[PDB]
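A.B. asks: The structure is given below, and queries will be raised subsequently.
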Protein chains: 2
Amino acid sequence: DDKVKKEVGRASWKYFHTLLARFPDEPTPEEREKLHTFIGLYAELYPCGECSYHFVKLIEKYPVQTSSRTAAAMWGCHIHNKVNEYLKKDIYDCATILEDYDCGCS
Amino acid sequence: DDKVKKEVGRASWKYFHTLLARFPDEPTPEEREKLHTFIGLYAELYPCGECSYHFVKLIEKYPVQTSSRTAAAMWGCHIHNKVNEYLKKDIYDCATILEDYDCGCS
Ligand SMILES: Cc1cc2nc3c(=O)[nH]c(=O)nc-3n(C[C@H](O)[C@H](O)[C@H](O)COP(=O)(O)OP(=O)(O)OC[C@H]3O[C@@H](n4cnc5c(N)ncnc54)[C@H](O)[C@@H]3O)c2cc1C
Ligand SMILES: Cc1cc2nc3c(=O)[nH]c(=O)nc-3n(C[C@H](O)[C@H](O)[C@H](O)COP(=O)(O)OP(=O)(O)OC[C@H]3O[C@@H](n4cnc5c(N)ncnc54)[C@H](O)[C@@H]3O)c2cc1C
């Protein structure tokens, strides 16, 4: 129900923004191509009917910015804010988008 | 640092298993290929170099089963258990894999 959608959404966003924060600063044409294809599949395969419906249209209306890490993670913050806007939720400050989602990795 | 990686990991698995449990029972050939492609990028783009390296090897050794929701969900559980075994963590019983992740299919 509403519960599941909320719990899954939170986990997904956490993974989503962390993934983008790791995208390279100088992506190659192939990497830019891969992120583009991943996003399309991410949207199409998202585990919630209405969510996928809305999200597929959003990414086509505002395609993922793949020129760089900053552009991609920022696009992620902007796209998530489009969902927030849609759900009447607060808009998140994107000023520390990379720092907010460190991979905690090497 | 390691606590962040673990948090990112938990969030990713939650999303991952739910996605597999929401895949169609009767997928079309195109949906099957999209899932195959998605999993390849998911492994390739995971937010941790070492994790990604090992996971890519795993999905190649154990390619995703896309014939149905159940096959895909079962595959996801086994693949996660391969990571568990790798990190010397306990094995997870896959007997109720669909239910555990709100397949909305019971
Ligand atoms: C691709 C996708 C599409 C979705 N579509 C819908 C839908 O159509 N209908 C519906 O009911 N639900 C939808 N959801 C669910 C929804 O977006 C929320 O995940 C959910 O309702 C839980 O809300 P929340 O308040 O806990 O914050 P979320 O929106 O889950 O919160 C993520 C957390 O990340 C942070 N955050 C918030 N905004 C941003 C941002 N802009 N950039 C970076 N971090 C941010 C904050 O710390 C916050 O607590 C979707 C989820 C995903 C992942
Ligand atoms: C693609 C991917 C690759 C990863 N690779 C590495 C790596 O190489 N090295 C490293 O240090 N970390 C890696 N991680 C992180 C790691 O697997 C864990 O997420 C993390 O250490 C935290 O573990 P946890 O014990 O809290 O449970 P996780 O293993 O995070 O648990 C999620 C939870 O899901 C359930 N669960 C457990 N096993 C299964 C299963 N088999 N099927 C369905 N549900 C299950 C349980 O409820 C458990 O609480 C990876 C994560 C992902 C998503």
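Chain B is numbered as in Swiss-Prot; the shown residues are, in order, 74-179.
Determination method: X-ray crystallography, 2.0 Å.
Just so it is clear, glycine is given a Cβ too, placed from its N, Cα and C backbone atoms.
The feature FAD binding site is assigned by Swiss-Prot to B:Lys78, B:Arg83, B:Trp86, B:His127, B:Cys150, B:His153, B:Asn157, B:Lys162, B:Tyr174. In Swiss-Prot, a mutagenesis experiment is listed as B:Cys121 to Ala, annotated with the note Loss of function. Quoted from Swiss-Prot, the note attached to the mutagenesis of B:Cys124 to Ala states: Loss of function.
Tell me about the setting of these features in this model.
C.D. replies: Counting every protein chain shown, the number of other Cβ atoms lying within 10 Å of the Cβ of B:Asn157 (FAD binding site) is 13.
Secondary structure at B:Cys121 (mutagenesis position), taken from DSSP and collapsed to helix, strand or coil, is coil. Take the CB of B:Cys121 (mutagenesis position) and look out to 10 A: across all protein chains shown you find 19 other CB atoms.
The Cβ of B:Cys124 (mutagenesis position) has 21 neighbouring Cβ atoms from other residues within 10 Å, across all protein chains displayed.
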A.B. asks: Neighbour count, 10 Å Cβ-Cβ cut-off, for B:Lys78 (FAD binding site): what number do you get?
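C.D. replies: The answer is 19.
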A.B. asks: Going along the chain, which residues six or more apart from B:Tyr174 (FAD binding site) have their CB under 8 A from its CB?
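C.D. replies: Residues satisfying the criterion: B:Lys87, B:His90, B:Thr91, B:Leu93, B:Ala94, B:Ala146.
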A.B. asks: Near ligand 2, which of the recorded positions show up if the criterion is a Cβ under 6 Å from one of its atoms? Options: B:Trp86, B:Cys124, B:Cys150, B:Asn157, B:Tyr174.
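C.D. replies: Among the recorded positions listed, those whose Cβ sits under 6 Å from ligand 2 are B:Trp86, B:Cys124, B:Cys150, B:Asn157.
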